[PDB]
Structures are given as C-alpha cells and as structure tokens.
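Step one of this worksheet: look at the structure below.
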Amino acid sequence: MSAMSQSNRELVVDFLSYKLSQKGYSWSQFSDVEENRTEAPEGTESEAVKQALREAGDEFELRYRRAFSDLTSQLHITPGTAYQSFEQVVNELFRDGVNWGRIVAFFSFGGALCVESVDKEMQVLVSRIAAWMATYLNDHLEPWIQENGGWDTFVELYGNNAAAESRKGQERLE
Amino acid sequence: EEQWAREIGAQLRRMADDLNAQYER
C-alpha cells in the first residue's frame, strides 16, 4: 500500500511488457516496454539493476535444469479457483526463502503464463497480475529479498563482481 | 478449486529455489 515500491512495480512491468510486446498487449497504453513513470537516467542504478534483472531473468532454471515443461501446457485459471493458485504461489515461493530467485521465476513464468492467460481471460487478467505482483511482493517480499540482498545478488550475477569486494565487504562491518 | 495450482506454486518455487545457490548455480 505504501512502503517504497514504485521502481519495483515499474520494473516487473518493463520485463512483463517486453514478453507480451511480441503479442501486442500492454495495460499502460498497448505499448511501453520500459517503465512509463520512473524515467531513470539509465547509468547509475536503473541501468545496472535492469541489465542484471534480464541476465538472471533467464537463469531462473539455468538451461532448464530443474523441472520439466509446466509453463504453457494445460494452464488452469478462472474467477473462482485462481485464488487457490495465488495462495499456493506465495506459500511455495517461501520454500527455501523469498529471495531474488522469486523475481527470475516470476519473470519467465509470469510472461509464459500471461500470454496464455490474457488470451483465455481477455486483457483484464494481465491488468490484475501487474497490481497483484506489487501487492504480493510488497506484502512480504520487498523487505525479505532486500534483507538477504536481492538486487545485490542480481548485479553480482551480471557483473560477476561477487568475488571482487562484496564477500569480505558486507559480511563483518555491514 | 485449482487442481493445477500444484505446478503454479511448486514449479514456480522450483526454479526460484536457485536463489539458494547465491548467484553461483
């Protein structure tokens, strides 16, 4: 509702809009793929987090080395049973602990389910996914993912600077 | 109810569980 979550909501939409853009669907104006609000300089934190979010945004499973096909086949949802799916999503997302992995997983999966969900639920479904994504991530994930690092692991993934000065830097003094 | 929700949460957390690796998968 109000805890510093503007850039987070604009980021998820940037990527989600990029995948959906191939089909031509956007809640902002049927076209955007950036933010349409944040308006960052793209070279200090927004370019670093955006570029790192993309690089790891496909490393969620890493060459598909975890499970089988389950992001397009069947796909069940409706106004009365979807509530069970959402409750399961967060509950299962708390398995090992809500971290930066939850963002990479919802990136590809959220776009792979959204393309089939919007086409099976009109443009009203995805329009909710954008708001619910912020309400859920802000409900109990913003402080959690950030408490463990979250964005810190993302930038270290695309930057490969995890073994430079981050290991012995924020593990004794900070 | 949502019987397919089993994968909507489990398969979602599955790949996301890679976070435990801490960048180093």
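One is the number of the first residue shown, and numbering goes on along the chain from there.
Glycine too: its Cβ is placed from the backbone N, Cα and C atoms.
Annotated in Swiss-Prot:
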MUTAGEN   A:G101 to A (Swiss-Prot position 138)  No heterodimerization with BAX
MUTAGEN   A:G111 to E (Swiss-Prot position 148)  No heterodimerization with BAX
Checklist entry - Roughly how many angstrom lie between the C-alpha atoms of A:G101 (mutagenesis position) and A:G111 (mutagenesis position)? => result 16
Checklist outcome for this item: Going by C-beta under 8 A and a gap of 6 or more residues, the same-chain neighbours of A:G111 (mutagenesis position) are A:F15, A:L16, A:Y18, A:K19, A:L20
Checklist entry - Relative to the Cβ position of A:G101 (mutagenesis position), how many further Cβ atoms are located within 10 Å? => result 28
